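Before any comments, here is the structure.
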Amino acid sequence: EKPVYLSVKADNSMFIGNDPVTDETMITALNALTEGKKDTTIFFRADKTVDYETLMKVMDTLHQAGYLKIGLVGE
Amino acid sequence: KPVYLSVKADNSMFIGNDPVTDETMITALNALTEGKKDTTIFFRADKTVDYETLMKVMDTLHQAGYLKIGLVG
Amino acid sequence: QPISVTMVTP
């Protein structure tokens, strides 16, 4: 059970750990990593220039899937 | 009455309808909330506001003890 | 409709 690190790059590619994901494949990836434990914390980080519209699309996808424990990581 | 912190594309920021800056946001917030750090701060931003700006605001809030954040789109 | 988050920094 490794920490879940979701990152969004400036070109809007996304990763869980080193595993590439998109908004359409992210939940399948998370569910495999967490064994469906929705109480897992999702630690989210993004490049400085990633915008609020992009962040909210990711947050909405996590939210609708029942991932309700989200930490935003700053540098 | 929920507290809404808004950040616009041009970097202007508001608590409710009242404008603030990064250096004045906490004193305004504390005056509004009676210093109750359990108040949820609702955050909304223009679509183009970037993560670096969001994190600066979140850090100012966190250092002041406001831990409960709700992001609205 | 809000998404509850925390801020995590080193």
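So for chain C, numbering is Swiss-Prot's, and the shown residues are 43-52, in order.
Looks like X-ray crystallography, 1.4 Å, at least that's what the header says.
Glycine is treated like the rest: Cβ placed from N, Cα and C.
DSSP classifies C:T51 (variant position) as coil under the three-state reduction. Long-range neighbours of C:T51 (variant position) (same chain, six or more residues apart, CB within less than 8 Å of its CB): none. Among the natural variants that Swiss-Prot reports, C:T51 to A is described with the note: In strain: ECOR 28, ECOR 31, ECOR 37, ECOR 46, ECOR 50, ECOR 52, ECOR 60 and ECOR 71.
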